Amino acid sequence: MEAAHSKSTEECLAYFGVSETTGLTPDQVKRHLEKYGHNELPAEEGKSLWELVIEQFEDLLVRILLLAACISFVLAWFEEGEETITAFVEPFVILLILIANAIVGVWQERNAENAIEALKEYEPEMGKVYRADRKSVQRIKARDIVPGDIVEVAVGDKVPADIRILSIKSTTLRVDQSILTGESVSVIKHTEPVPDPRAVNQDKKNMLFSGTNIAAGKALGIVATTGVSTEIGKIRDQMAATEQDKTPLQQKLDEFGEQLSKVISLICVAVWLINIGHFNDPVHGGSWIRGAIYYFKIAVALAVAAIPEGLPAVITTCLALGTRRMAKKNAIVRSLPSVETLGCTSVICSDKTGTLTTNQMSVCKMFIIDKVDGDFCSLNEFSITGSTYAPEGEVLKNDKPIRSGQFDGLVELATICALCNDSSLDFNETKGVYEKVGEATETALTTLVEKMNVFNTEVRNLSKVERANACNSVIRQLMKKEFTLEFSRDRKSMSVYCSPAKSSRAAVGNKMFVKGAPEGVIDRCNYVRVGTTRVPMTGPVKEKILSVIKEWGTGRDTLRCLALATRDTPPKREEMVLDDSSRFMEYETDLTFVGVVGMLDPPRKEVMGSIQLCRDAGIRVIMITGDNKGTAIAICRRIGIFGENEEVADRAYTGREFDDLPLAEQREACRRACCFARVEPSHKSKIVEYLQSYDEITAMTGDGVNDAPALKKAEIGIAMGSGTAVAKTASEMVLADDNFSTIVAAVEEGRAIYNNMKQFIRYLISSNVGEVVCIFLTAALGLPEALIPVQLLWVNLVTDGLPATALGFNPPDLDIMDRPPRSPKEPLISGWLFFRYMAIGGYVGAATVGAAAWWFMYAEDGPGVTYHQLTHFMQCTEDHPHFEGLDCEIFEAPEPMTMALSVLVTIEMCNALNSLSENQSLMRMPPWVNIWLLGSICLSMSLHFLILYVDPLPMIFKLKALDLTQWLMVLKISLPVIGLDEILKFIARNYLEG
Ligand SMILES: C/C=C(/C)C(=O)O[C@H]1C(C)=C2[C@H]([C@@H]1OC(=O)CCCCCCC)[C@@](C)(OC(C)=O)C[C@H](OC(=O)CCC)[C@@]1(O)[C@H]2OC(=O)[C@@]1(C)O
Ligand SMILES: CC(=O)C1=C(O)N2[C@@H](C1=O)[C@@H]1c3c[nH]c4cccc(c34)C[C@@H]1C2(C)C
């Protein structure tokens, strides 16, 4: 295991004492394999076994409803009254709901694809090595590859480990490093040491990274690291070391879970404490085990009254219909709970290229030297029209079309852009528009050369297929490109060594053609081209050039600029060695500046507006970009991250500037920063940590395994649809169209969805408060059992379950994106809303109890004993207050219960309407604003008749409440809940909140 791309090929061999020709000996292999382990990432042990479910049952509010399932089964055996076989469905239904909420609850197929898993895809099964025990090329399990052993790689091979290149057997080695970046265009390798101990992967020109694959050639190298110690394995570990917090809702539901369990077993002691009657009253009779069955009866009644069963199903359905909706709008949300955290997003860090912009480069402006007289110099400047890749548009001067070949320097400008170029252009016959073949910046030039028709080639008589590369071809006819010196970040340029195709125009020797970032290229220009003449570089000249470059890059029209120059008399062909990449810069020396091109990658049509939408939503937007700081700040102005003229010093940092900052100062930079330029390997991940340190819900965009730890880390990882397999799985959302506005649009959707959830979560539990407050009263201060569990199970699944789902379809609030993001710790119910629900639960608690008790005092048709005082006695062993009459069964009658259910169903219908809004009256924000709710109100009441009339069903429940006088009291006991809430709903006029 070496730490060196920075060492000579000798040094690495000597490190492990291997011979390049023999490789590692069988003993070395053994020694090494023990020191370093196998070439593999650890196995993941959280697999698909039933552990899923036994966990699902491990929860409190599941265990509590399971203990009450066992109690229900023991009770469904010992029976009196009519000894009917139908009451066996009672302990059977809970078990079914405990299964249905488990199966659907344990839906970790959405989480079956975890990002660390996806990382095995890039370790191959096979690798080839040159051990000492065979002179041949043993092809072994990649697993058994050790650091120090001499490896072989050829075209098509996935690189088996992090390898220090030793010898390139083919004329050139190209590797595809997309898994890292996403940046398809393959890179050239070399053998020379990269002497900076802290070189980033991009710049490790002599290394092959495990999991990467070879595009062209054959090379022999020495394995340096394996297992978790390769680049890819280091990314694995960071991902393993980050743990996900639970979504702020999931957290509340657990907190509500715990606090419910507390209230449940705080009533059980109160019931016992209120029942110091049985402990002193019933002298004898064997009621010690016959009366302890009564507490077990109210137990299962207390549980189901509190547990808001089916809420799982409601929230799950609501979210599932959220995912479908978001997809139509190009936001693919991998994980269901995400649609909530999405709603809370307070910061978006977005890559510029292809997300904030279109990634469609076109050259707009270009200049060359006009005249250089002493200390004054003028330039010739030109615009170019049309932003597409079509060779369709014009060069113009002073806003008027001109002919580029009339300018000697434009000729050479075009020569360089066509020769110093690895791309080209292709007319897609099928779609009917042209196409880049390669890097976009490079194609922008090809298109340019196509528009400047310097040699005046006839084009209007040409096929739209030939047309594509017509003029470039003419320039290739003119100069034979021998070799080419690749780009490198170290010198920020690229040249091309060219010879004259023996046409004999400018037949004065070979020529290198240099194009690169303006600073470096210009610094290596001793000369300036002026038409065809050449004059020494001077301060005034260099000032003029740089002055305009600065204008174009930082001005309103934001142009990335390339300087182009040529080496008039390049070093001898033989005297150059093309293998020495650090030697490339000195070959590009004694240049003659020729011209500059300024190209644009336009801000996507919708960003300007979307960013404004974020301003209003109180969402920070942070641009991460490869632009130089100057242009970063400019582009930011252009798209409205910064005011057209505002102060921005401390607000935008280069990656280097960030690095110079002490930790604390770095942290403080992130709570303010809106633009990061030329950010490094670590940075995204650091940016996310700091943002989180200020309690910010963070959206972060990225691609590649490079960006996976950041996407894991961020509350919202965001991959591009065109992105790698791994970035995709690491993300919490995929953007199908790569557009920025899809994030912003997905945020609005999440705020919309959550708002209704708040309402339907609150409504559904609001019912349970009532049920408990009811069941308590019908146990302690009174005995006449008002509601039985079975009824409540059907109430909490269907009668409330439909309006609950309908609230899921509530009409989106009108000002969502004009209020700031929701606090994650903001509780759904406290303050005034607690007392509000504390009263509604209480009211209904006294309504269903009151309508069960009213059955005694008033009821005309059917049993009606005025002031019967069922609170007095329930056992019926005496029958002395009742002198002579067979009556002791009206106690467990299927009629006074049908009163309560009819009330409960009806109040929840009003409380469903009540729950359309939080604050606005139903006369301000009407019940007819939600057509699906009315549709549910109808269906809810309709199915209530069904289980009351069609006989099989009113057997497990009760008997029909025929009378209209009986249904009149139902409405007269239930409908005033609208009135109570309404008073409280708008007491907020006084309570100065809204
Ligand atoms: C299911 C029915 C009930 C009555 C249950 O106790 O819910 C309580 C409870 C656990 C909470 C309360 C209920 O508190 C009470 O009702 C007081 C007890 C009075 C009962 C009468 C005595 C016999 C919720 C339901 O209702 C009221 C009346 O305000 C609101 C909210 O719950 C939520 O917001 C859930 C969101 C995930 C929680 O106070 C919550 O505990 C929390 O941690 C919270 C903050 O969440
Ligand atoms: C409010 C609240 O926290 C909860 C809920 O409201 N539900 C779920 C739950 O925990 C429980 C649910 C999740 N997973 C399973 C598996 C099996 C059975 C259940 C569940 C029922 C639980 C219920 C209904 C209490």
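The chain as shown is numbered from 1 upward.
Placement of Cβ uses the backbone N, Cα and C atoms for every residue, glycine included.
Record features (Swiss-Prot):
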ACT_SITE  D351  active site, 4-aspartylphosphate intermediate
BINDING   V304, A305, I307, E309, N796, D800  Ca(2+) 1 binding site
BINDING   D351, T353, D703  Mg(2+) binding site
BINDING   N768, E771, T799, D800, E908  Ca(2+) 2 binding site
MUTAGEN   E309 to A  Interferes with conformation changes that are essential for ATP-dependent Ca(2+) transport
MUTAGEN   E309 to Q  No loss of calcium binding. Strongly decreased rate of phosphorylation of the active site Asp residue. Interferes with conformation changes that are essential for ATP-dependent Ca(2+)transport
MUTAGEN   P789 to L  Almost complete loss of Ca(2+) transport activity because of reduced Ca(2+) affinity
MUTAGEN   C876 to A  Loss of ATP-dependent Ca(2+)transport
MUTAGEN   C888 to A  Loss of ATP-dependent Ca(2+)transport
Greatest C-beta neighbour count within 10 angstroms, which of the binding-site residues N768, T799: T799
Recorded positions whose CB lies under 6 angstroms from ligand 1, from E309, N768, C876: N768
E309 (mutagenesis position) and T353 (Mg(2+) binding site), distance between Cα atoms, whole Å: 48
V304 (Ca(2+) 1 binding site) - helix vs strand vs coil (DSSP): helix
Length of the line joining the Cα atoms of the residue listed as 'active site, 4-aspartylphosphate intermediate' and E771 (Ca(2+) 2 binding site), in Å: 52
Filtered recorded positions, from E309, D351, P789, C888, whose Cβ is under 6 Å from an atom of ligand 2: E309
For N768 (Ca(2+) 2 binding site), the one of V304, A305, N796, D800, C876 that lies nearest, given that the recorded positions are compared by Cα: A305
Long-range Cβ environment of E908 (Ca(2+) 2 binding site), under 8 Å and at least 6 residues apart: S767, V795, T799, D800, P803
Cβ-centroid neighbours of Ca(2+) 2 site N768, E771, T799, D800, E908, 8 Å, sequence order: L764, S767, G770, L792, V795, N796, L904
Cβ-based neighbourhood (8 Å from the centroid) of the Ca(2+) 1 site, residues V304, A305, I307, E309, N796, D800 excluded: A306, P308, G310, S767, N768, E771, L792, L793, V795, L797
Output field, Mg(2+) shell: CB within 8 Å of site CB centroid, site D351, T353, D703 dropped: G182, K352, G354, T355, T701, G702, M720
